[PDB]
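A.B. asks: Pasting a structure below so you can have a look.
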Number of protein chains: 2
Amino acid sequence: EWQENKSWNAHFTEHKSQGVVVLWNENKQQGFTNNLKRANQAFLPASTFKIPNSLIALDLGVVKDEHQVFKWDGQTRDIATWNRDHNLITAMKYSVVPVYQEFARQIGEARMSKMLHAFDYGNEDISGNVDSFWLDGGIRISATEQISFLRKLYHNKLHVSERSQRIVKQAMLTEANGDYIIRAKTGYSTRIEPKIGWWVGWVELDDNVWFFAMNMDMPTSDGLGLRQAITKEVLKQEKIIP
Amino acid sequence: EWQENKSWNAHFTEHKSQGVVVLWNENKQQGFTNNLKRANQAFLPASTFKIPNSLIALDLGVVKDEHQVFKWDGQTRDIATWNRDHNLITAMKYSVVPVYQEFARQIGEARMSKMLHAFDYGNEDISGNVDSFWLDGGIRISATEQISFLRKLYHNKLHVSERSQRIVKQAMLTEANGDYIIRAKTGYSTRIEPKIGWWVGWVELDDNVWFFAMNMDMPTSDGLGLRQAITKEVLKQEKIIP
Ligand SMILES: O=C(O)c1cccc(-c2nccs2)c1
Ligand SMILES: [Cl-]
């Protein structure tokens, strides 16, 4: 139920890159990747952790709903879109770390740990700062593990309210047209080597769902756009999107 | 509160057509239209009725959720996409009338009439056949009334569970990208004169929401693409979308 398609490596080599794309066909219950080993290598989730962090904040009432405004703390930061008020949707859209670091502080060490165990999330280890462990702490998760987690989310099978899971899946909305819907989240781990970029989510089709999880060596922010572009090239090759 | 910009009539007359666009700025509580009379003229809702119909079906348990499969009855119809199994998402996307006719029959006359009054939906008159009144029956709704209904749906203020409204708003998803999300529903009314096409919904921005409701003369199916094409050009012109 796992095949290695090394031809996808071209899509990484065309861009002088290195990484893995993992695809999962829900209907066929069958997985596909260019590199099974990197597919099972666990990394810092970085801002892909904003998915579980959102679920937990919502289910605990830290976030009332997707319209609640989280006021800028007035601290100017070097990402302009962070220096403004946000709600859950825009916070996820722009990967606003400081808003989610506030979520985590209010969640707390004990509840965060208990919830990630309930989620069976990666290595379930939050060692480090309660408000940065997913950027430079001990938590690790692989691409195949990201998919497993996402499959539960898609099916409302995580041990949080159906409402919390619906709200996050709405916040995850990235792209939709007449051919498909993508709900996903980007990630960018920089504080601890190796620097990598993430893209995890799923593609909704009329008759199937293709879960995906990719990470790639990201020495500089210059190549961040390759997270989505390389994934789409593979999706296009496998005839999943036009 | 309202403003009429007759100039916008060019959007319709340049395609040898006539119609109305109605825009509502949620933040400013302001409305805009090319034609005040036609914005308050009531037409058959046709497939835009699948919004309230889905809400009622879900809230009464006629539809369990957006994953439940409604099996094709094996009767070949002239729309290829209708000759398939469907769920709430795809039945909305393809305006699968026979799936929603079965919804109505199970909903029943009494509960249907009573929910439409609860919704304050159009003239609230289901006279005709319970499985087709929104096609050739007595119910009517205007573009402004469509907006009054959608705004309640957005704010989860309709008299159904939040879950029912979230699910229906998920099923309304039409387009999403880095700039805006459109949730909407198309309509096409041919059984009573005048033949018209609908497009109703809203566009979600980072800092605002714009509700829209449009209908336009549709003497043949050739011009159905204009329902969304014209609307988006008004949105671009008003700089609501790039
Ligand atoms: O992709 C992401 O999740 C992400 C998260 C936070 C910051 C960034 C940055 N983008 C440019 C320079 S730092 C990206
Ligand atoms: Cl959605």
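Numbering, chain A: per Swiss-Prot, residues 24-265 in sequence.
Looks like X-ray crystallography, 2.1 Å, at least that's what the header says.
Here the Cβ of each residue, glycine as well, is placed from N, Cα and C on the backbone.
Feature annotation from Swiss-Prot assigns active site, acyl-ester intermediate to A:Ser70. Summarising the annotation, Swiss-Prot assigns beta-lactam binding site to A:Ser70, A:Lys73, A:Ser118, A:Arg250 and lists similarity to another entry as the type of evidence. Quoting Swiss-Prot on the mutagenesis of A:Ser70 to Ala: Does not alter thermal stability. Among the mutagenesis entries in Swiss-Prot is A:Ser70 to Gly, noted as: Increases thermal stability. Abolishes hydrolysis of cephalothin and decreases catalytic efficiency about 60-fold with respect to ampicillin. Under its mutagenesis annotations, Swiss-Prot gives A:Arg189 to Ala the following note: No significant effect on catalytic efficiency with respect to ampicillin. Very little reduction in dimerization at neutral pH. Predominantly monomer at neutral pH; when associated with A-206. Slightly decreases thermal stability. Significantly decreases thermal stability; when associated with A-206.
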A.B. asks: What whole-number distance in angstrom separates the two most remote CA atoms of the beta-lactam-binding residues A:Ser70, A:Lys73, A:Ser118, A:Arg250?
C.D. replies: 17
A.B. asks: Out of A:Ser70, A:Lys73, A:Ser118, A:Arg189, A:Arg250, which recorded positions have CB atoms lying under 6 Å from ligand 1?
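C.D. replies: A:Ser70, A:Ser118, by Cβ distance under 6 Å.
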A.B. asks: Going through the recorded positions A:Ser70, A:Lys73, A:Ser118, A:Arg250 in order, which have a C-beta under 8 angstroms from some C-beta of chain B?
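C.D. replies: Checking chain B against the recorded positions, no residue falls within range (Cβ-Cβ under 8 Å).
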A.B. asks: If you run the three-state DSSP split on A:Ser118 (beta-lactam binding site), which class comes out?
C.D. replies: coil
A.B. asks: Please name the residue among the binding-site residues A:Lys73, A:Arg250 whose C-beta has the most neighbouring C-beta atoms within 10 angstroms.
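C.D. replies: For the binding-site residues A:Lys73, A:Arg250, the Cβ with the most other Cβ atoms within 10 Å is A:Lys73.
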A.B. asks: Please report the Cα separation of A:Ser118 (beta-lactam binding site) and A:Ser70 (mutagenesis position) in Å, rounded to an integer.
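C.D. replies: Cα-Cα, rounded: 7 Å.
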A.B. asks: Going by Cα-Cα distance, pick out whichever of the recorded positions A:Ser70, A:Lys73, A:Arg250 is nearest to A:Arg189 (mutagenesis position).
C.D. replies: A:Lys73
A.B. asks: Provide, as an integer number of angstrom, the distance between the C-alpha atoms of A:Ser70 (mutagenesis position) and A:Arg250 (beta-lactam binding site).
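C.D. replies: Between the alpha carbons of A:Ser70 (mutagenesis position) and A:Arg250 (beta-lactam binding site) there are 13 Å.
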A.B. asks: In three-state terms from DSSP, label A:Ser70 (mutagenesis position) for me.
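C.D. replies: Its secondary structure by DSSP: helix.
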